[PDB]
Amino acid sequence: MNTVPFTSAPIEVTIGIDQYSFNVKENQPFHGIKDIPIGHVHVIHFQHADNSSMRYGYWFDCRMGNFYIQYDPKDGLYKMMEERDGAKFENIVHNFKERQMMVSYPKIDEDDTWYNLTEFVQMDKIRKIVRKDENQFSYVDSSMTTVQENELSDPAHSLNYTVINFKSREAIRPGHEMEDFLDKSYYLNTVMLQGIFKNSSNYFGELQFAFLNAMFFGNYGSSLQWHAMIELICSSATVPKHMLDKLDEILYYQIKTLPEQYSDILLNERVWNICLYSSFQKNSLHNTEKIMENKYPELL
Amino acid sequence: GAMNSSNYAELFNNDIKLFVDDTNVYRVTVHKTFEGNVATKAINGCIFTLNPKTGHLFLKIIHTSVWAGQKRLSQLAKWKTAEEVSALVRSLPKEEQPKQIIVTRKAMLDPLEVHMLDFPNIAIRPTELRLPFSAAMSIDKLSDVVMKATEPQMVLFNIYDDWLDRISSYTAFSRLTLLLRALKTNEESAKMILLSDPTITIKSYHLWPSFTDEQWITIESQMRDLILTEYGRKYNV
């Protein structure tokens, strides 16, 4: 089990780690998060007590180095940093544990929620979407735009999501305007899966990365990407049986995990009514249909 | 986006534009089967593509052969319309190509957008106007060429005859719509008004009678009356 230590907590902030969250008071003696499960990506995220605008955070994998958080009072945010000196880091970490100024990643043993939300997300892929290759961890926030949004505005700080556009020549074969636009199977299976993502795993990795950015940072652009990647499978008459079964499972946990009071802004009435009720896959998402109907019947 | 009465003069400026009306693309007679069920029998249709400035009507005759062994035909018809508009655009020299195409029905926005992905400098626009282009098959010479067609085919008409030699587009378009609105409200009365004087003939290459300026006014007056009569009767008002 791994640990992300904090130098200090100089400003009052709500700290998140994956689906968990802790209030830290201004200059509370907080020195980080311990017992972080090895084997998955994690996200540590921040909302300042004062400016509840700009939620921000850091995607990391503890296998890829020793990471800590330090408040920067010039730039006014909690910064993730790599400690290259390993012995200095063991030493920093063991002190704070003995003094018990660290909260423990609070994992219920029966609970597989995080695995289920990050199953296909891999740090190698996150770093291609968020390009800053001199760090082994990726900074995301609420206001960061997507490469697509930037088309329709600083390229360094974009989210580089795979562009998906139902009304593009990428999506529409010359001579199959009607076939390709009402059954998006070629766009899904040949252009995106065979062509760009290579396999279903990488496709689901980006879908899941996009949802979590939508949920944890209310990143509008990530919400659109999640919806777009859901609509492309739902509007494809031809999809492998396993992708539908895994999609049903992916959506189930994302719908289950959503805060009850954010359906208004994170869920797109049209895409869901279409996926669940009108699309080719109206009868392929039993689990997602059941939870959506029982938990958000207002939307449909 | 959409076109209304606030930006009406746009239709008569010098950007090449066409209206597309697909109402008459897919036409069926509904009939009884021997077993007492219902069946449709498709009859030839046409795409109404009109340049409102020049009066050029690119009338694409949709022959019943295009529907043979096809499913979900009212949906195919929107896409067959989009294919045909695309092809006509592609067959025209660059300087003849429209800067805008205005669809009279919103269900054509996507089928046409998708067929014109190659023409991203052509704006596909809906309208909030209630244009009477559905009544184009009440024009005798247009109904004849459509019903007689044994194959797909396309006839350049000029739906303003020689009017532009005496009047502006604005006025010609208003006269056209006033006649189509009449024909659509009461085809019988509308057409009785147009041919009650045998002395006034239709030129071979024309659609409408050769009316003098005075005769148009008297025809235009008679057409406005007809449209109120039928409204006060539709509604009892």
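Numbers here mean position along the shown chain, with the first residue as 1.
If you check the header, you will see the structure was determined by X-ray crystallography, 2.1 Å.
Every residue gets a Cβ built from N, Cα and C, even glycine.
B:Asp21 (mutagenesis position) carries a strand DSSP state (E or B). The 10 Å shell around the Cβ of B:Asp21 (mutagenesis position) contains 22 further Cβ atoms across the protein chains shown. For the published mutagenesis B:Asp21 to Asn (Swiss-Prot position 1853), Swiss-Prot gives the following note: Reduced growth at 30 degrees Celsius. Strongly reduced growth at 16 degrees Celsius.
The C-beta environment of B:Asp22 (mutagenesis position), restricted to residues of the same chain at least 6 apart in sequence and closer than 8 Å, consists of B:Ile47, B:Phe48, B:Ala77, B:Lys78, B:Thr81, B:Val103, B:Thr104, B:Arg105, B:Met108. Quoting Swiss-Prot on the mutagenesis of B:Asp22 to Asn (Swiss-Prot position 1854): Reduced growth at 30 degrees Celsius. Strongly reduced growth at 16 degrees Celsius.
Cβ contacts within 10 Å of B:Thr23 (mutagenesis position), excluding its own Cβ and spanning all protein chains shown: 20. In Swiss-Prot, a published mutagenesis experiment is listed as B:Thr23 to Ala (Swiss-Prot position 1855), annotated Reduced growth at 30 degrees Celsius. Strongly reduced growth at 16 degrees Celsius.
Secondary structure at B:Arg105 (mutagenesis position), taken from DSSP and collapsed to helix, strand or coil, is coil. Of all the Cβ atoms in the protein chains shown, 17 others lie within 10 Å of the Cβ of B:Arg105 (mutagenesis position). The mutagenesis experiment B:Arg105 to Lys (Swiss-Prot position 1937) is recorded by Swiss-Prot, whose note states: Severely impaired growth. Reduced growth at 30 degrees Celsius. Strongly reduced growth at 16 degrees Celsius.
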